[PDB]
Amino acid sequence: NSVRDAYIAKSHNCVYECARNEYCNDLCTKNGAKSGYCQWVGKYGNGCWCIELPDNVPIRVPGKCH
């Protein structure tokens, strides 16, 4: 469908660095997701992972963050 679990991105192909869960939940839900949390030690380091983020919101994909 139109939603996916994903790292929400900020320009240009960067995760939102994090430490605490509430920050990520706030960020993710503002952007239409159901919830979110801070994933420590993931594919791109520590970043906010959103649950059921709408597909029109950019996400982290393979490539260089800058």
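Count begins at 1; order follows the chain as displayed.
Any Cβ shown, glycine's included, is placed from N, Cα and C.
Swiss-Prot gives this note for the published mutagenesis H12 to E (Swiss-Prot position 29): 1.7-fold decrease in toxicity to mice, and 0.8-fold decrease in the binding affinity for insect sodium channels. Looking at Swiss-Prot, the entry for mutagenesis of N13 to A (Swiss-Prot position 30) says: Complete loss of toxicity to mice, 380-fold decrease in the binding affinity for insect sodium channels. Annotation of the published mutagenesis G36 to A (Swiss-Prot position 53) in Swiss-Prot: 38-fold decrease in toxicity to mice, 11.2-fold decrease in activity on Nav1.5/SCN5A, and 43.3-fold decrease in activity on insect sodium channels; the original residue is retained in the structure shown. In Swiss-Prot, a mutagenesis experiment is listed as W40 to G (Swiss-Prot position 57), annotated with the note More than 50-fold decrease in toxicity to mice. Quoted from Swiss-Prot, the note on mutagenesis experiment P54 to S (Swiss-Prot position 71) is: Not tested in mice, 1.2-fold decrease in activity on Nav1.5/SCN5A, and 16.9-fold decrease in activity on insect sodium channels. Listed in Swiss-Prot as a mutagenesis experiment, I59 to G (Swiss-Prot position 76) is described as follows: 1.1-fold decrease in toxicity to mice, loss of activity on Nav1.5/SCN5A, and 2.5-fold decrease in activity on insect sodium channels. Here the residue is the original one, but Swiss-Prot notes a mutagenesis experiment at this spot, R60 to A (Swiss-Prot position 77): Complete loss of toxicity to mice, and complete loss of affinity for insect sodium channels. Among the mutagenesis experiments that Swiss-Prot reports, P62 to G (Swiss-Prot position 79) is described with the note: 1.7-fold decrease in toxicity to mice, 1.3-fold increase in activity on Nav1.5/SCN5A, and 1.7-fold increase in activity on insect sodium channels. A mutagenesis experiment is reported in Swiss-Prot for this position, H66 to K (Swiss-Prot position 83), and the note states: 1.9-fold decrease in toxicity to mice, and 11.5-fold decrease in the binding affinity for insect sodium channels. For the published mutagenesis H66 to D (Swiss-Prot position 83), Swiss-Prot gives the following note: 43.9-fold decrease in toxicity to mice, and 96-fold decrease in the binding affinity for insect sodium channels.
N13 (mutagenesis position) counts 16 other C-beta atoms within 10 Å of its own C-beta, drawing on all protein chains shown.
Nearest in space to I59 (mutagenesis position), taking C-alpha to C-alpha distance over the mutagenesis positions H12, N13, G36, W40, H66, is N13. Restricting the mutagenesis positions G36, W40, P54, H66 to those with a CA within 10 Å of the CA of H12 (mutagenesis position) leaves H66, listed by sequence position. Between the alpha carbons (Cα) of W40 (mutagenesis position) and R60 (mutagenesis position) lies a span of roughly 15 Å.
Just so you know, of the mutagenesis positions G36, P54, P62, the Cβ with the fewest other Cβ atoms around it within 10 Å is the one at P62.
Taken residue by residue with DSSP, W40 (mutagenesis position) is part of a strand. If you measure from the Cα atom of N13 (mutagenesis position) to that of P62 (mutagenesis position), you get 8 Å. Nearest to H66 (mutagenesis position) in space, judged by Cα atoms and limited to the mutagenesis positions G36, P54, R60, is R60. Taking the mutagenesis positions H12, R60, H66 in turn, the residue surrounded by the fewest other Cβ atoms inside 10 Å of its Cβ turns out to be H66. Summary for the mutagenesis positions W40, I59: the Cβ-based neighbour count within 10 Å is maximal at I59. Across the structure, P62 (mutagenesis position) and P54 (mutagenesis position) place their CA atoms 19 angstrom apart.
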